[PDB]
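Single-structure report; data block below.
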Amino acid sequence: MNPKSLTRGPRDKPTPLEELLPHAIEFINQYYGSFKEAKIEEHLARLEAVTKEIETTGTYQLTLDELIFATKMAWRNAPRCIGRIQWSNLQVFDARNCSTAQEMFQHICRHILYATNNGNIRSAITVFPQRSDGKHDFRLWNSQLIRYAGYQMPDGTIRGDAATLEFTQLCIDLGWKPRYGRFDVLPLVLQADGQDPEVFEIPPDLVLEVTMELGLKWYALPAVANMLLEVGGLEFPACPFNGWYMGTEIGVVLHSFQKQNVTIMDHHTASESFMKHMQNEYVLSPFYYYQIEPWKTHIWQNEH
Ligand code: HEM
Ligand SMILES: COc1ccc(CCNC(=O)C[C@@H]2CN(c3cc(C)nc(-n4ccnc4)n3)CCN2C(=O)C(C)C)cc1
């Protein structure tokens, strides 16, 4: 067998033009091929523009329409995503002009607000600046936009999310005030332009939770924070996205989500979202890759 790696690692230098150009050309072909018989002359013109931009600047910028197409095709190309059947239902937020961590935080607040929609969940992706030389990466160090902290007990058992024990310690190490509950929402840890990450508490009013029906509960919004979007040889190492829950196992239910009017992929929702998708009809690439946990690769500039 010849599987590919599902992981795309860091770089220390810009992608070589000899490697970048063929990938860009192939993506430009995929995009204009989505029109099939139209736009031959526009296709060729974009090819020339992209090629001269790469030759002059070492890289290129996607148009907004190309970016939107890319995020949706990468979604379509996600092997295990059940949601991908309605891939046209995706809202894109273009944050490619973002420069600071504070600005990242505001983009993410907007994303969480839009996607949560008081429970009527909408799928969205926010795209931060593409990798340049690999020394100025944007990254969310979180695995999810919303997730509970995990604390190790003296007996070896975990309080909270057992899967986040390491990340939770990192937050504490970064100065995050360690509460000790079973449902403490982790802070956003945000890296801008390759700098050391900064810690931002998520405004509590932005976190919608479903109370189970006892003591249990969970967050309504499943958002993956840590993957990298690849398209036309370009890499976007910060591109958080969300859908809604499957419900078959959230980790804490099907009644409680439905009761509090929080979207899950039940039969009604499956049918309606596919219906909405269908109405929009009026090496895989692009692709979402996993990355190496950034605290394992980051070179600390301040380390205080
Ligand atoms: C609208 C609701 C959505 C639902 C119900 C949904 C559901 C799922 C489920 C059940 C998984 C599989 C987990 C596993 O078995 O490993 C998954 C994986 C994934 N989803 Fe979604 N998803 C949705 C939206 C999205 C969106 C909006 C994107 C991105 C634009 C997306 C990208 C992915 C990716 C990249 C994976 C991992 C794929 C892999 O590793 O094979 N999903 N999703
Ligand atoms: C909303 O869809 C679901 C996502 C996660 C779950 C729980 C199962 N958990 C996982 O699969 C763990 C992670 C996180 N994971 C998540 C987690 C969250 C909160 N959300 C998503 N997701 C949202 C939209 N698409 C995917 N995906 C992706 C799959 N994961 C992997 O480790 C694969 C590499 C095997 C149920 C439904």
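Residue numbers in this text run from 1 along the chain shown.
Method of determination (from the header): X-ray crystallography, 2.0 Å.
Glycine is treated like the rest: Cβ placed from N, Cα and C.
Listed in Swiss-Prot:
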type    : residues                               : note
BINDING : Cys81, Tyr290                          : heme b binding site
VARIANT : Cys98 to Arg (Swiss-Prot position 211) : In strain: NOD/LtJ
BINDING : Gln144, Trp244, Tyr245, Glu249         : L-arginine binding site
Which same-chain residues, if any, lie at least 6 apart from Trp244 (L-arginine binding site) yet have Cβ under 8 Å of it: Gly83, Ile121, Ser123, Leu221, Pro222, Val262, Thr263, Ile264, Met265, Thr269
Recorded positions whose CB lies under 6 angstroms from ligand 1, from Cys81, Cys98, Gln144, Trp244, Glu249, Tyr290: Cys81, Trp244
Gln144 (L-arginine binding site) versus recorded positions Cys81, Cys98, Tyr290 - nearest by Cα: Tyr290
For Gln144 (L-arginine binding site): DSSP state (helix, strand, coil): strand
Candidates near ligand 2 among the recorded positions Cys98, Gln144, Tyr245, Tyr290, judged by a Cβ under 6 angstroms: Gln144, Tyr245
Spatial neighbour of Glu249 (L-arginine binding site) that is closest, considering only the recorded positions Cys81, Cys98, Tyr290 and their CA atoms: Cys81
Neighbours of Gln144, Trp244, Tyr245, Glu249 excl. site residues, C-beta within 8 Å of centre, L-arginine: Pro222, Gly243, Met246, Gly247, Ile250
For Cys98 (variant position), the one of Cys81, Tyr245, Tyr290 that lies nearest, given that the binding-site residues are compared by Cα: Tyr290
